[PDB]
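Participant: This is the structure, below, for whatever I ask next.
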Amino acid sequence: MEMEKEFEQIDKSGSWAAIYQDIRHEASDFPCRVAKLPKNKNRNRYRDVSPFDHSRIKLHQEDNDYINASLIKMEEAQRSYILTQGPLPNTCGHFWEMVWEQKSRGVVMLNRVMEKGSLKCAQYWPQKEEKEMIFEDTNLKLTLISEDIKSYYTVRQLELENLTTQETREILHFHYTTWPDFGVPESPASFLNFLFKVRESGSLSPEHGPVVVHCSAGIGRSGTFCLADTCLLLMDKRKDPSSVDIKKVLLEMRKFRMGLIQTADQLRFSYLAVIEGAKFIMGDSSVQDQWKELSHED
Ligand SMILES: CCc1cc(C)nn1-c1ccc(N)cc1
């Protein structure tokens, strides 16, 4: 059964919430004892979003190795991702330490620093070339080299320098800037064009460490990115769009980080993204359309 026919049935029955709640009941639960240590309270944005001990990323420092970040290892798809919360004002150094140590080439950001009048993450990268950031706690310097601001996303080139060695590396920052404040995008076209730009950059290739993906909590919008990417990889590897079950893939990813996909709307969106991405790859350009009637509803 094509995913598209499954989607039509779920939409007809209105059963997105039911299917989502079934995934939540079936999801793994593993300990997160390190995350819950008192000394780590100020390293977590939310008390109920924690990395599992088995898959947490460890910082390579002796002081405190903890960061709210998880390694998602998709063995059949042969890709890995690090899912993390948006950095806090006191964890921006830790975030770039992670990027350095894990050898990541790309960072993928799916939120705005400010949304609905609230701080969703710290301003952890420089906005101006001439005003570089120094993270004194982890001995890193970060400079903005260039940016390309497009309608639905921005791509930045950053230089990250290890001040202990003076080694430098180029990091690509892929920033999806147009996720709505409420709900999900009506069409996945722009999010798929984003995804494909990330892939085109080389950042997801096996010569690099895992891409770092975040939103505010690092489970909801972040989960949609990783889920859509891996489902598309599996469709290509099995040479059968129809053998991939997105609910099974999501449950597999939830072995590595709790909570991935946080609403029924996000689950529907991830399905739409994978369907429309597969259709685009197979020759359908119309799924990039977002033609709308003339309206002035605002
Ligand atoms: C050999 C490639 C492989 C297998 C698995 C499970 N992950 N990766 C991988 C792929 C790409 C990146 N950027 C990082 C890691």
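Per deposition record, X-ray crystallography, 1.5 Å.
Here the Cβ of each residue, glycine as well, is placed from N, Cα and C on the backbone.
When I checked Swiss-Prot for this same protein, it listed these features:
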- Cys215: active site, phosphocysteine intermediate (ACT_SITE)
- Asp181, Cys215, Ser216, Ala217, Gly218, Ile219, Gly220, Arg221, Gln262: substrate binding site (BINDING)
- 3-277: domain 'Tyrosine-protein phosphatase' (DOMAIN)
- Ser50 to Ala or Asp: No phosphorylation (MUTAGEN)
- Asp181 to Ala: Substrate-trapping mutant (MUTAGEN)
- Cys215 to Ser: Catalytically inactive mutant; abolishes sulfhydration (MUTAGEN)
Participant: If you run the three-state DSSP split on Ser50 (mutagenesis position), which class comes out?
Facilitator: coil
Participant: Given the substrate binding site residues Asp181, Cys215, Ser216, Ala217, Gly218, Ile219, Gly220, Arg221, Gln262 in the record, what is the largest Cα to Cα distance, rounded to whole Å?
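Facilitator: Roughly 16 Å, rounded to the nearest whole number.
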Participant: Given the binding-site residues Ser216, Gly218, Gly220, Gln262, state which is nearest to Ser50 (mutagenesis position) when distance is taken between Cα atoms.
Facilitator: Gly218
Participant: In sequence order, what residues of the same chain, 6+ apart, have a Cβ less than 8 Å from the Cβ of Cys215 (mutagenesis position)?
Facilitator: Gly86, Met109, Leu110, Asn111, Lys120, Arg221, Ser222
Participant: Do me a favour and check the Cα-Cα span between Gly220 (substrate binding site) and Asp181 (mutagenesis position); whole Å is fine.
Facilitator: 13
Participant: Taking each of the recorded positions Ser50, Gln262 in turn and counting other Cβ atoms within 10 Å of its Cβ, which one has the fewest?
Facilitator: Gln262
Participant: Which one of these recorded positions has the most other Cβ atoms within 10 Å of its own Cβ: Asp181, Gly218?
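Facilitator: Ranked by Cβ atoms within 10 Å, first place goes to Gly218.
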Participant: Measuring Cα to Cα, how many angstrom lie between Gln262 (substrate binding site) and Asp181 (mutagenesis position)?
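Facilitator: Between the Cα atoms of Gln262 (substrate binding site) and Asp181 (mutagenesis position), the distance comes to 15 Å.
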Participant: When a 10 Å sphere is centred on the Cβ of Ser216 (substrate binding site), how many other Cβ atoms does it contain?
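Facilitator: Its Cβ has 22 other Cβ atoms within 10 Å.
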